[PDB]
Amino acid sequence: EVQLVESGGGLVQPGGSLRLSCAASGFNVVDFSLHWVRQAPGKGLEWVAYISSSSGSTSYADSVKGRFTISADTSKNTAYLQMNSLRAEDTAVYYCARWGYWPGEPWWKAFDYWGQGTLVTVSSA
Amino acid sequence: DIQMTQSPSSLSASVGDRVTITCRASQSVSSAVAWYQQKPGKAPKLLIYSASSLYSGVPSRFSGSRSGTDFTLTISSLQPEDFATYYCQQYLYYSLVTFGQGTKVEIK
Amino acid sequence: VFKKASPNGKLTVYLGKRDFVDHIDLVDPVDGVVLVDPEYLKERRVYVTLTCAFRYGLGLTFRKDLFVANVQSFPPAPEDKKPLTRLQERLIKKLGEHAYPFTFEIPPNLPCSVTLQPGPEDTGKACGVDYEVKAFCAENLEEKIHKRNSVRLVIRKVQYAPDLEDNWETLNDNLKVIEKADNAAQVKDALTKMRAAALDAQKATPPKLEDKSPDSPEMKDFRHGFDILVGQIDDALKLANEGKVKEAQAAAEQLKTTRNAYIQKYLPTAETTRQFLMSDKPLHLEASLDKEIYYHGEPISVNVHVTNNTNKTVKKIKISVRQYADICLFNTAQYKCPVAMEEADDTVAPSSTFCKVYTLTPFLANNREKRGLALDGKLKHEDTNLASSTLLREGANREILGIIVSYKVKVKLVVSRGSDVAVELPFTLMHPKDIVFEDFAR
């Protein structure tokens with residue numbers, strides 16, 4: 001079945017780095033797009049970044065534009081997110097989501113299968 | 001950036017009543033609005049996509065309507081699973097996704 | 001509202017409107033209240049009617065009239081018919097115990113209010129179709145009328161025009177902005193707007209294929225074309241996201257090709273070809289209208305594409321918008337009146353290709369002096385414009401309609417010396433879709 005396994009969270013000092021991995025089962029990444037959706041504790045969801053393996057095109061957010069890096073891996077069905085110089089505002093639980101491609105129903109069904117999510121926390125001590 | 005706003009930031013209703021939840025677009029997004037029901041401490045679930053269509057699995061007491069740039073959702077609330085925070089997402093393009101500030105349905 | 005009293009002002013008729021719109025399912029009902037005095041009606045009752053009158057020029061008029069509508073209101077309730085409306089019932093707010101109303105209904109397939117224009121020396125006869133609500137009081141229906149007991153209003157019926165055109169207009173403006181843009185921000189905003197417009201248009205249906213099934217193959221091809229268009233917009237948007245503005249502009253230029261594909265399928269076009277002796281290749285001419293539904297005063301741009309390989313040069317282009325009017329009666333005749341004429345001295349070399357867009361506008365003020373036109377009311381009134389095109393019968397009758405009005409655009413090429421090749425493009429002209437008292441008298 002479809003399951004978006006998301007793992008790689010923890011506590012990191014400010015200015016540190018982390019690598020958030022999103023593994024997928026039951027479908028190949030070459031057929032769908034993979035996003036990242038934040039959630040601050042007690043606030044709404046926020047868009048982070050995404051990647052599409054059919055064209056190599058990636059676009060980030062205005063809050064994490066210059067720091068994060070996203071890369072996929074077709075042979076393993078995982079898309080990697082890279083954390084760099086994490087700030088205090090990034091102490092939020094992260095979800096991995098799948099979105100279809102333009103021609104047909106899959107594009108219309110936005111984020112049909114999400115992930116359980118992993119929690120990352122940034123504190124000085 | 002296309003902006004999503006949910007006006008009734010909190011609603012109070014009991015089991016069996018009728019609940020309406022609204023959303024207002026800052027730009028012309030032809031449909032391209034989806035509603036998510038986020039349980040306390042759980043990942044979002046897809047209730048209504050294409051701003052009017054139903055997703056298989058979700059119960060039938062859920063429906064939406066689009067008028068210009070205003071989107072609304074309607075429920076006939078039941079006991080176990082219809083008390084949580086709901087969301088309103090616009091998905092015109094891959095790199096344009098913006099979520100709406102959530103609304104909570106408490107118990108009187 | 002609007003009122004009008006008889007020459008003996010003991011009978012006053014009110015109405016909520018002077019113009020009624022035609023919904024093809026059912027025209028709006030005529031709501032009014034009749035104020036009388038029972039003393040002058042000592043033994044007599046007040047009458048109301050509605051007819052689709054015909055006019056020309058005992059006013060020396062030939063008549064062919066067909067409609068009847070009868071509601072008498074003295075007393076108002078022979079039976080409690082009362083299909084009441086809000087304004088009709090509320091009109092008794094200031095009116096006493098003599099004011100008994102009426103209610104009427106119009107068939108949903110009657111001719112609209114059209115009137116031909118006569119003159120002292122006119123190219124056409126005088127004719128028209130107009131409605132009238134006439135009120136009077138006498139012993140019975142068949143009794144002779146009198147002028148001191150009558151109120152005869154004249155109302156009008158108007159059809160208003162029925163999203164895809166707006167979406168295409170938005171796409172055109174965004175494409176122009178894309179072409180003229182200099183930074184990535186305006187490019188991205190324009191691309192977002194045109195993506196939204198293209199999706200919204202894909203959600204719609206074209207006027208030509210309306211009668212066909214929603215799952216018919218033509219609808220599938222139409223949605224496929226819009227799918228291709230949105231894909232090209234997506235490619236341009238991705239390039240704009242990367243920042244490379246020039247490639248985004250080229251990807252948007254590909255939208256010109258896809259629009260050209262759409263135009264020849266769903267827009268008015270025409271092509272005629274002519275050849276002569278003592279030559280090798282013929283002459284070809286093509287024209288296209290941007291849209292089908294037009295609004296009164298909205299300029300009409302007519303694309304002209306010409307290619308030629310003959311041994312003759314041509315320096316003349318004439319574009320015209322021509323009236324067409326029918327009279328479905330015993331005096332049957334057909335009319336044609338240029339409403340707007342155009343002339344340019346453009347070039348036709350023996351071997352060259354030409355394509356320019358020319359804009360025209362049919363307007364009554366500049367075109368008034370000619371006779372035999374097609375109008376929808378009295379010229380003196382401010383709300384009087386040219387006659388909107390008669391929406392053709394949906395398989396219904398034609399003879400009873402009276403006057404049919406249509407428009408089409410002509411492009412003429414003037415052959416040089418040692419017929420003139422022409423095309424025609426049908427199109428459509430339509431109008432865009434306590435109480436304070438006033439007098440009805442026009």
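Counting starts with 1 at the first residue shown.
The header says electron microscopy, 3.5 Å.
A Cβ is built for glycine as well, from the same backbone N, Cα and C atoms used for every other residue.
Listed in Swiss-Prot:
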type: MUTAGEN; residues: C:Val46 to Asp (Swiss-Prot position 53); note: Inhibits internalization of EDNRA, EDNRB and ADRB2. No effect on interaction with SRC; impairs ADRB2- and HTR1A-mediated ERK phosphorylation; impairs sequestration of ADRB2
type: BINDING; residues: C:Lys336, C:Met341, C:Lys410, C:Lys412; note: 1D-myo-inositol hexakisphosphate binding site
**Report entry** Long-range Cβ environment of C:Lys336 (1D-myo-inositol hexakisphosphate binding site), under 8 Å and at least 6 residues apart
**Finding:** C:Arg322, C:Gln323, C:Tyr324
Query raised in the report: Just how far apart, in Å, sit the Cα atoms of C:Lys433 and C:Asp434 across 29 unmodelled residues?
Result: 27
Query raised in the report: How far apart, in angstrom, are the most distant Cα atoms among the 1D-myo-inositol hexakisphosphate-binding residues C:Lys336, C:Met341, C:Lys410, C:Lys412?
Result: 16
**Report entry** Cβ within 8 Å of the mean position of the Cβ atoms of C:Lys336, C:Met341, C:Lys410, C:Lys412: remaining residues of the chain near 1D-myo-inositol hexakisphosphate
**Finding:** C:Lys318, C:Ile319, C:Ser320, C:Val321, C:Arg322, C:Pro338
Query raised in the report: Here are some recorded positions: C:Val46, C:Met341. Which one has the most Cβ atoms within 10 Å of its Cβ?
Result: C:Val46
Requested in this report: In whole Å, note down how far the CA of C:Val46 (mutagenesis position) lies from the CA of C:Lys410 (1D-myo-inositol hexakisphosphate binding site).
Outcome: 54
Query - Cα separation, C:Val46 (mutagenesis position) to C:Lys412 (1D-myo-inositol hexakisphosphate binding site) (Å, whole number) - result: 60
Requested in this report: Using all protein chains in view, find how many other C-beta atoms are within 10 Å of the C-beta of C:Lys410 (1D-myo-inositol hexakisphosphate binding site).
Outcome: 20
Query raised in the report: C:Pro162 and C:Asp163 flank 2 unmodelled residues; Cα separation in Å?
Result: 9
Report summary line: One finds that other Cβ atoms within 10 Å of the Cβ of C:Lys412 (1D-myo-inositol hexakisphosphate binding site) number exactly 18
